[PDB]
Amino acid sequence: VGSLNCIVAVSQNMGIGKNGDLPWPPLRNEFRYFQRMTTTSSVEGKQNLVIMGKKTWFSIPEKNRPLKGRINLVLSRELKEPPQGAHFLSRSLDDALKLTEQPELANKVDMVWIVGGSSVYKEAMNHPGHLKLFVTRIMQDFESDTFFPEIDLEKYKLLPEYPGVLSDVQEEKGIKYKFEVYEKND
Ligand SMILES: NC(=O)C1=CN([C@@H]2O[C@H](COP(=O)(O)OP(=O)(O)OC[C@H]3O[C@@H](n4cnc5c(N)ncnc54)[C@H](OP(=O)(O)O)[C@@H]3O)[C@@H](O)[C@H]2O)C=CC1
Ligand SMILES: CCc1nc(N)nc(N)c1OCCCOc1cccc(-c2c(N)nc(N)nc2CC)c1
């Protein structure tokens, strides 16, 4: 199994969600970035795997769910089986990672991408090991009820550029944003 990564789009006030939806209007190219980055495997014959909390799974509309071309794993301790359209269910992040290291999966999965939500991000971010965070900075304040956890810059280094990630400012629907990549190893 390959690298463990988080990916998120966050507003200036650290908002990632409002009532199971994005705090900001749909940004199509931002969605395209998300899709490209999470689905693109660097190894031929392998897929990436996406890990998300239950509420994140259900915040994806049925039309966009499961995230195609990726293995979809949902975290929940209430659920007894994976949601309709999902592939796997784990009761903890460690369990989900262990699952990827099984003989079944270890030969199939390249990159593991945590796609939300807050508690999943926090858990992964505060867990020793090699980890990258792919962060879209939405450069406006948007009313939110779910927030990205603090990035500890003592351990997460902002990378000066990264392949396949544009380094300049983007704009959609009058909203400016930029792509960042952070990396720790502890
Ligand atoms: N801007 C962005 O990039 C993103 C935004 N979003 C937004 O964020 C919100 C959804 O995120 P959030 O509310 O934080 O919820 P989550 O997606 O993190 O879901 C929370 C649920 O998942 C389960 N869970 C979380 N962590 C674990 C764990 N470690 N082990 C087992 N189960 C776990 C629990 O389910 P149970 O109670 O069943 O145990 C918990 O109730 C929505 O508003 C969505 O639109 C989501 C992703 C990205
Ligand atoms: C995104 C799924 C979706 N697609 C369409 N077409 N409409 C929706 N309403 C919708 O759900 C919106 C609420 C669910 O939020 C998520 C769910 C998973 C991933 C991300 C996500 C992320 N983790 N990192 C970045 N950078 N960017 C995004 C947004 C593209 C956001």
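Throughout, chain A uses Swiss-Prot numbering, with the displayed residues spanning 2-187 in order.
The deposited model was determined using X-ray crystallography, 2.1 Å.
Cβ coordinates come from backbone N, Cα and C, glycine included.
Residues or ranges marked as domain 'DHFR' in Swiss-Prot (evidence: sequence analysis): 4-185. Per Swiss-Prot, the feature NADP(+) binding site maps to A10, 16-22, 55-57, 77-79, 117-124; the stated evidence is experimental evidence. Here Swiss-Prot notes a mutagenesis experiment, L23 to F, W or Y, with the remark: Decreases affinity for NADP and dihydrofolate over 10-fold. Record note (Swiss-Prot), mutagenesis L23 to R: Strongly decreased affinity for methotrexate. Decreases catalytic rate constant 200-fold. Decreases affinity for NADP and dihydrofolate over 10-fold. The unchanged residue is displayed. For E31, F32, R33, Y34, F35, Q36, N65, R71, the entry in Swiss-Prot reads substrate binding site, with the evidence type a curator's inference. Under mutagenesis, Swiss-Prot gives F32 to R with this note: Reduces catalytic rate 5-fold. Reduces affinity for dihydrofolate 9-fold; when associated with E-36. Swiss-Prot gives this note for the published mutagenesis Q36 to K: Increases affinity for dihydrofolate about 3-fold. Reduces affinity for NADPH about 3-fold. According to Swiss-Prot, the mutagenesis experiment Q36 to E carries the annotation: Reduces catalytic rate 2-fold. Reduces affinity for dihydrofolate 9-fold; when associated with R-32. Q36 to S appears in Swiss-Prot as a mutagenesis experiment; the accompanying note says: Increases affinity for dihydrofolate about 2-fold. No effect on affinity for NADPH. Experimental mutagenesis at this site is recorded by Swiss-Prot as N65 to S, annotated: Increases affinity for dihydrofolate about 15-fold. No effect on affinity for NADPH. Experimental mutagenesis is annotated in Swiss-Prot for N65 to F, with the remark: Increases affinity for dihydrofolate about 3-fold. No effect on affinity for NADPH.
The binding-site residues examined here are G18, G21, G118; by Cβ neighbour count within 10 Å, the least packed of them is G21. Just so you know, the Cβ of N65 (mutagenesis position) picks up 11 other Cβ atoms within 10 Å once every protein chain is counted. Taking Cβ-Cβ distances under 8 Å and a sequence gap of 6 or more within the same chain, the neighbours of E124 (NADP(+) binding site) are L94.
Within the set of recorded positions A10, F35, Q36, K56, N65, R71, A10, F35, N65 have a CB atom less than 6 Å from some atom of ligand 2. DSSP assigns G118 (NADP(+) binding site) to coil in the three-state reduction, placing it in neither a helix nor a strand.
Taking the Cβ of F35 (substrate binding site) as reference, residues of its chain lying under 8 Å away and at least six apart in sequence are, in sequence order, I8, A10, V116.
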